[PDB]
Amino acid sequence: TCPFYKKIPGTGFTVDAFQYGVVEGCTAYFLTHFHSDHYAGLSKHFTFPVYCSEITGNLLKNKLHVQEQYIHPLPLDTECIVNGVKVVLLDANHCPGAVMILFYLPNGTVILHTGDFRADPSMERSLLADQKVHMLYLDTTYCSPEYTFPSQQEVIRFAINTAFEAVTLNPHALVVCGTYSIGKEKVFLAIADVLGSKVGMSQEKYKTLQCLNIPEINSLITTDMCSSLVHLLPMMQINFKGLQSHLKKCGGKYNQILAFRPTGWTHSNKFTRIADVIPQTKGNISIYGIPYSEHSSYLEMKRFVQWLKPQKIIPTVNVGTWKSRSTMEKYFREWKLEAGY
Ligand code: NI
């Protein structure tokens, strides 16, 4: 049964709730982004509206094969009427096609649903700056003060450096980047740009990338592996046994791999900075973990919430245990007492 934090009061709207069959009264099913925990359930056989971004739409049609008529894409930053409700889509600074949704209820309540988001000060000068938000449905993925991590731009720096160094030292070295979903495309696109290459990948990953409205994308990616010295692989495959396996296939064309595992938070964030990172090394293969996050840090979250001054907060992540629920409420209370709302 669909949980209450996936439903929107005073509407026939639900958000990311595609895994429960028909939800009684739901006239519309919103999908915030193309990540499988949020879309679990969609298929070609859906015959209810789905509202999403254009980009999410493309992935819906081309990867899951939903029929064009039931995919209502909407532009961002545009006041849109939907079954006699004003709604707006806002960029979530998560993965490609990810949005937050503003719901403007008939009774006068305003609700923000963040989806998955990485809070940022640029949001504080968006359409949100114009009016009061009574209810916040919040991505609480890293809602605890141990969760710190660097800026995305700091990380892209380190990367552009590690890679460009090695390739200049050894010109027969390959760069490999791990992936398992959309998101974090900046990691491999930036490395390739500094190296003068396209990024090589499987047919299926090329297909996914061609749905994202990246400008100039035809110049940046290829399915011809031989011709490219930045390769994408499954994250499952980014290990010694698997990187050996892959290093065989390339047919004596490279004598060293240099890999990157963009990850979220790990416990080594607590003790080691980004400028002071190292890899595991089993012979000629070297694997970097690098903490490129597409979710809010605790400080980033805190700031956004204290600016918004919501009257109520409804967590959407880590809501499955009473201990997590309790811990989160305590932080919300602190924030509110500090900030005077
Ligand atoms: Ni996500």
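To match Swiss-Prot, the residue numbers of chain A are left as they are there, and the shown ones run 700-1040.
We read in the header that X-ray crystallography, 1.6 Å was used to get this structure.
Backbone N, Cα and C define each Cβ position, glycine as well.
In Swiss-Prot, the entry for mutagenesis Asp838 to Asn states: Impaired nuclear focus formation, reduced interaction with PIAS and increased sensitivity to cisplatin. The structure shown retains the original residue. Swiss-Prot lists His994 to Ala among its mutagenesis entries, and the accompanying note reads: Impaired nuclear focus formation, reduced interaction with PIAS and increased sensitivity to cisplatin.
The Cβ of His994 (mutagenesis position) lies under 8 Å from the Cβ of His793, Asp815, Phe816, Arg817, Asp838, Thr840, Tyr841, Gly963, each of which sits 6+ residues away along the same chain. Summarising the environment of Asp838 (mutagenesis position), the number of other Cβ atoms within 10 Å of its Cβ, over all protein chains shown, is 24.
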